[PDB]
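A.B. asks: This is the structure, below, for whatever I ask next.
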Amino acid sequence: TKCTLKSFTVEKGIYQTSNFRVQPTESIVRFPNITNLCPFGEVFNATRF
Amino acid sequence: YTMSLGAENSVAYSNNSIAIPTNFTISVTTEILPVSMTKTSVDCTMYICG
Amino acid sequence: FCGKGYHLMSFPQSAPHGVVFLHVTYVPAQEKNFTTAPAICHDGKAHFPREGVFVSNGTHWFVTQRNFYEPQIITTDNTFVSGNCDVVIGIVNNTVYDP
Amino acid sequence: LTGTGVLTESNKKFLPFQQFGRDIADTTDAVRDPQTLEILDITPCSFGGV
Amino acid sequence: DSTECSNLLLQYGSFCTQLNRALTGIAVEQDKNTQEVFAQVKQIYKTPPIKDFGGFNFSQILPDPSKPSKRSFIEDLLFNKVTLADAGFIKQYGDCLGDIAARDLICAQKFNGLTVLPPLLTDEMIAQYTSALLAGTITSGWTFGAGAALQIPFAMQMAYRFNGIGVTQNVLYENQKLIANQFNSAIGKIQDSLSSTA
Ligand SMILES: *[C@@H]1O[C@H](CO)[C@@H](O[C@@H]2O[C@H](CO)[C@@H](O)[C@H](O)[C@H]2NC(C)=O)[C@H](O)[C@H]1NC(C)=O
Ligand SMILES: *[C@@H]1O[C@H](CO)[C@@H](O[C@@H]2O[C@H](CO)[C@@H](O)[C@H](O)[C@H]2NC(C)=O)[C@H](O)[C@H]1NC(C)=O
Ligand SMILES: *[C@@H]1O[C@H](CO)[C@@H](O[C@@H]2O[C@H](CO)[C@@H](O)[C@H](O)[C@H]2NC(C)=O)[C@H](O)[C@H]1NC(C)=O
Ligand SMILES: *[C@@H]1O[C@H](CO)[C@@H](O[C@@H]2O[C@H](CO)[C@@H](O)[C@H](O)[C@H]2NC(C)=O)[C@H](O)[C@H]1NC(C)=O
Ligand SMILES: *[C@@H]1O[C@H](CO)[C@@H](O)[C@H](O)[C@H]1NC(C)=O
Ligand SMILES: *[C@@H]1O[C@H](CO)[C@@H](O)[C@H](O)[C@H]1NC(C)=O
Ligand SMILES: *[C@@H]1O[C@H](CO)[C@@H](O)[C@H](O)[C@H]1NC(C)=O
Ligand SMILES: *[C@@H]1O[C@H](CO)[C@@H](O)[C@H](O)[C@H]1NC(C)=O
């Protein structure tokens, strides 16, 4: 309440508070099951475009 | 249509004539007033950050 | 302010996001024309009504309350005397009954 | 698609040409996981409005 | 007059739709305000010819039957005293900014989309409502609003309102001519106050 109201003293009543309590700690990445590399080399080294 | 301005009737005026009712009807009429609307609130983090 | 006619009561009832009133009103009907006078000059002095109006059916005068037609004989308790009748405009001639 | 939140299991059905869904077009309600074809709906991490 | 509009509409006209809804709500609110202030009792009583009002002169506040317009004398001076847009804006916009109700559409394109909607009630209808209220009050006392036709002489209505303020009927009936002269002089003073460009 002190952080949302930007004051060190709050008055009597009800107050709605924004989320300051939870922070993420771990990260997950989910990508498709792709194994083979792209033929970027084959395209790039081509003898004639 | 043009708006009906009201009930059209006429009254006869004289300097020594009075109209006094001899009967009465007790009529009960309804009338509706609003009091309050929907009590709403917004969550700032879900609104902005999501 | 609380219904067409003279207000007697209102009964509140709850409503979604509101309130409804049941206004009980007094609505008169069945009017009748009557010949009226502002006062009555009897014995050289004017008599004014304490409550209601002076009306006449045919050639006989009575005092009645304004909203309802209740004929009452003109009586000295119903009237009060103030001055003579030469100043009142439109005063008629009649007698007042004393019990 | 990167973000911060908590995901639950969803009963929605996705068309084969659809991978990302929006109910209200400002946030992605549900995603189809690339490895397992189940559909997981994403909700914001902090919610309930304390 | 942009060469692309539907993209601009689909990206930023919804704010204007919401704000136009707000303006339409304000307009309907204003019309209902005029309704609730002038149409409390929806009964039209024709103004009687001026006969036997006890010496009181109501010829000014009542509409004149000679004029085809139903405005009375006092409200005519009220209409003439208020000039719509008596500033430089009548030179800038050619009096189209006020609700003259005869404005052209060149004024609407002058304002670049801003328009003035005419009010729901014509000023003639407001004059008719005011005439009905005046005639009903003067003829029937307070029984106008209850709903009836209870005619009563104006002397007895003065007497019962004197009983309302706490004075007996005798004070009225001995001093009827003096009260009538004072009321007529007060009405004349209001007439001279409005007519002297004050
Ligand atoms: C005043 O009006 C009421 C009705 O509004 C009259 O009551 C009726 O009286 C007759 C005969 O007594 C009955 O047959 C009806 O059933 C009554 N109607 C109702 C609704 O009660 C009453 O008689 C009238 N009074 C006068 C003096 O005319
Ligand atoms: C005015 O109405 C009153 C009240 O009904 C009449 O007074 C009575 O009338 C009856 C019938 O005519 C008589 O038998 C009584 O003797 C009357 N009483 C009194 C105290 O006068 C009165 O007659 C009516 N007036 C007219 C002109 O018809
Ligand atoms: C009421 O009665 C009185 C007398 O009791 C009337 O007064 C007389 O009226 C006649 C005609 O107008 C005159 O010739 C007399 O000189 C008057 N006498 C007095 C003493 O004033 C009076 O006119 C009557 N009023 C009404 C309205 O009938
Ligand atoms: C009420 O007052 C108006 C004026 O305020 C009177 O109208 C005048 O009438 C006289 C003749 O009676 C004319 O010479 C004037 O020109 C009128 N003046 C106006 C402004 O119209 C009217 O007569 C009065 N009514 C009564 C019953 O006395
Ligand atoms: C180009 O690179 C590809 C690998 O991506 C290889 O197979 C191919 O032989 C290369 N060609 C030349 C001309 O270097
Ligand atoms: C009273 O008299 C007027 C005119 O004389 C008439 O129009 C009206 O109908 C009368 N009222 C009754 C109840 O007879
Ligand atoms: C009512 O008016 C008539 C005609 O104008 C008149 O003769 C009579 O004296 C008046 N009565 C009162 C009480 O004013
Ligand atoms: C993707 O590969 C991993 C590793 O072999 C396997 O465990 C998983 O089942 C695969 N997902 C599929 C085939 O949908």
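To match Swiss-Prot, the residue numbers of chain B are left as they are there, and the shown ones run 695-744.
Looks like electron microscopy, 3.4 Å, at least that's what the header says.
Just so it is clear, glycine is given a Cβ too, placed from its N, Cα and C backbone atoms.
B:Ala701 to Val appears in Swiss-Prot as a known natural variant, with the remark: In strain: Beta/B.1.351, Iota/B.1.526. Here Swiss-Prot notes a natural variant, B:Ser704 to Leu, with the remark: In strain: Omicron/BA.2.12.1. Natural sequence variation is annotated in Swiss-Prot for B:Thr716 to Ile, with the remark: In strain: Alpha/B.1.1.7.
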A.B. asks: Cα distance, B:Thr716 (variant position) to B:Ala701 (variant position), nearest Å?
C.D. replies: 23
A.B. asks: Helix, strand or coil at B:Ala701 (variant position), per DSSP?
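C.D. replies: Going by the DSSP assignment, B:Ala701 (variant position) falls within a strand, counted as strand.
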A.B. asks: Would you kindly give the Cα-Cα distance separating B:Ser704 (variant position) and B:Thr716 (variant position), rounded to the nearest Å?
C.D. replies: 20
A.B. asks: By a simple count, how many Cβ atoms lie within 10 Å of the Cβ of B:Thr716 (variant position), its own Cβ left out?
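C.D. replies: Other Cβ atoms found within 10 Å: 12.
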